[PDB]
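A.B. asks: This is the structure I want to talk about, given as structure tokens.
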Amino acid sequence: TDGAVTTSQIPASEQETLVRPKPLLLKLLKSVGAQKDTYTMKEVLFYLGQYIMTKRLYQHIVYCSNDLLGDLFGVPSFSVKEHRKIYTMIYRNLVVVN
Ligand SMILES: CC(C)(C)C[C@@H]1N[C@@H](C(=O)N[C@H]2CC[C@H](O)CC2)[C@H](c2cccc(Cl)c2F)[C@]12C(=O)Nc1cc(Cl)ccc12
């Protein structure tokens, strides 16, 4: 299911940034129906939201220490409300399109 999710915590133009997920993150997105190689950050957040629900990882905390998401983010858990922190962890797993 294609879509996008935006937040008031991140600048609008930043959520429009075109990105190329690295192979593990790309594989994760394709496991929940993504089909392309290039995305906006807001589409990436939509697919990751679907992945968190499918894997049942969601006090508003996601527990991801025994999941591929935990390996990519480098944390055992995180608040779903701290959007800059989530953006920081996602940026480490992709290449911003030049
Ligand atoms: C509920 C989930 C299935 C857990 C998905 C979440 N939903 C967004 C979100 O902010 N919910 C909270 C709103 C306030 C409520 O009191 C508690 C939940 C969040 C969100 C939306 C836009 C941008 C950012 Cl950065 C963001 F975090 C959310 C999402 O869409 N995709 C995504 C990906 C990762 Cl990796 C973590 C958390 C989410």
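We number chain A the way Swiss-Prot does; in order, the residues shown are 10-67, 72-111.
Heads up, the Cβ atoms here are built off N, Cα and C, so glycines get one too.
Sharing the record's features from Swiss-Prot:
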type: MUTAGEN; residues: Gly58 to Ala; note: No effect on its ability to induce apoptosis
A.B. asks: Find the Cα-to-Cα distance between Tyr67 and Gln72 in angstrom, rounding to a whole number; note that the 4 residues connecting them are absent from the deposited model.
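C.D. replies: Cα to Cα, the distance spanning the unmodelled stretch is 10 Å.
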A.B. asks: If I restrict to non-local contacts, at least six residues apart, and a C-beta distance under 8 angstroms, what lies near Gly58 (mutagenesis position) in its own chain?
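C.D. replies: Long-range Cβ contacts: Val14.
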A.B. asks: On the three-state reduction of DSSP, what should I expect for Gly58 (mutagenesis position)?
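C.D. replies: The three-state answer is helix.
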